[PDB]
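Student: Quick one: this structure, given as structure tokens, is what I'll be asking you about.
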Amino acid sequence: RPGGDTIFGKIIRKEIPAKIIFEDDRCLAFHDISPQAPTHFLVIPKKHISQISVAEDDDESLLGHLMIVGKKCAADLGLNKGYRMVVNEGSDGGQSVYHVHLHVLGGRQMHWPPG
Amino acid sequence: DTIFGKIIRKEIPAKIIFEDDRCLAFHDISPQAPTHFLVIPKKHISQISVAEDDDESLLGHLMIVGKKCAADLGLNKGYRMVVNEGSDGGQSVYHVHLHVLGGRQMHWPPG
Ligand SMILES: O=C(CCc1c[nH]c2ccccc12)NS(=O)(=O)OC[C@H]1O[C@@H](n2cnc3c2ncn2ccnc32)[C@H](O)[C@@H]1O
């Protein structure tokens, strides 16, 4: 099944409901169900890539597209004071869903270090 | 101009990890993890919010360079990539830069 069978693949195929902000042929943005900030959403590719460490060189445009969609969605959600984008890889990153995705967090002051 | 422009122009020293014709990776001067480096484009994009659609391949290139550098630096148990935007994101230099942090457990929330 296209997109795979992680929760995000199910969300891509509208088999699991999500609060979808934006959708095009390459990606989907939707709100996180355990938000770590007042606004916290995810941008995921529709192509299944399990994690950033295995992305191919020709995935560059798709990965960049996630960030462009992320900043567009942040603007449309009114995050005029800024936001933080996060990609988690593997165990030390805390990755819990092995479908590559971009977190976008805002609506409060983000602190340093970023975890 | 910013201090990262000076680094690109080789006017001040940096611990450079990787360079090609469109980006540069170097260790952060104020590291927050055992491994903490930055990937920056040579094109001066001040912040991710002003990036254009024509920049998408370049931004993806930063991430691919980032993950290749992380593998080269031995980050085989994972890592976290971070881009900050604006005041609430805590952006410190107004030149787009991707943080890559690893070598310890990264926690949640991410700041
Ligand atoms: O999960 C982490 C760090 C967390 C974390 C937990 N403990 C830690 C310890 C250290 C570092 C990170 C962590 N790393 S992660 O990159 O894979 O993020 C996946 C994201 O996917 C979210 N999620 C899961 N099911 C859903 C969802 N969002 C929307 N839905 C709609 C329907 N169903 C969902 C989930 O809440 C999380 O924010």
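Chain B residue numbers are taken from Swiss-Prot; in order, the displayed residues are 16-126.
Per the header: X-ray crystallography, 1.6 Å.
Positions of Cβ are set from backbone N, Cα and C atoms, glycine also.
These came from Swiss-Prot, pasted as-is:
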- B:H112: active site, tele-AMP-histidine intermediate (ACT_SITE)
- B:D43, B:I44, B:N99, B:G105, B:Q106, B:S107, B:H112, B:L113, B:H114: AMP binding site (BINDING)
- B:18-126: domain 'HIT' (DOMAIN)
- B:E34 to K: Reduced SUMO-specific isopeptidase activity (MUTAGEN)
- B:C38 to R: No effect on SUMO-specific isopeptidase activity (MUTAGEN)
- B:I44 to F: Approximately 10-fold increased affinity for tryptamine adenosine phosphoramidate (MUTAGEN)
- B:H51 to A: No effect on affinity for 3-indolepropionic acyl-adenylate but a 13.8-fold increased affinity for tryptamine adenosine phosphoramidate monoester (MUTAGEN)
- B:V97 to M: Loss of SUMO-specific isopeptidase activity (MUTAGEN)
Student: Name the residues of the same chain, 6+ apart in sequence, whose Cβ is under 8 Å from the Cβ of B:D43 (AMP binding site)?
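Tutor: Counting only residues 6 or more apart in sequence, the Cβ neighbours of B:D43 (AMP binding site) under 8 Å are B:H51, B:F52, B:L53, B:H114.
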Student: Please compare the recorded positions B:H51, B:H112, B:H114 by how many other CB atoms fall within 10 Å of each one's CB, and tell me which has the fewest.
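Tutor: If we count Cβ atoms within 10 Å for the recorded positions B:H51, B:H112, B:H114, the smallest count is at B:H51.
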Student: Among the recorded positions B:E34, B:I44, B:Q106, which ones place their C-alpha within 10 angstroms of the C-alpha of B:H112 (active site, tele-AMP-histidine intermediate)?
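Tutor: Qualifying among B:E34, B:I44, B:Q106: B:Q106.
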Student: Relative to the mean position of the Cβ atoms of B:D43, B:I44, B:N99, B:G105, B:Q106, B:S107, B:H112, B:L113, B:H114, the recorded AMP site, which additional same-chain residues have Cβ within 8 Å?
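Tutor: Sorted by sequence, the hits are B:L53, B:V97, B:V98, B:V108.
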Student: Report the same-chain neighbours of B:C38 (mutagenesis position): residues 6+ apart in sequence with Cβ closer than 8 Å to its Cβ, ordered by sequence.
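Tutor: Sequence-distant Cβ neighbours: B:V54, B:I55, B:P56, B:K57, B:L73, B:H76, B:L77, B:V80.
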Student: Counting other CB atoms within 10 A of each CB, which of the mutagenesis positions B:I44, B:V97 comes out lowest?
Tutor: B:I44
Student: Taking B:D43, B:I44, B:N99, B:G105, B:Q106, B:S107, B:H112, B:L113, B:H114 as the record's AMP-binding set, what's the max Cα pairwise distance in Å, rounded to a whole number?
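Tutor: Between the most distant Cα atoms of the AMP site, 17 Å.
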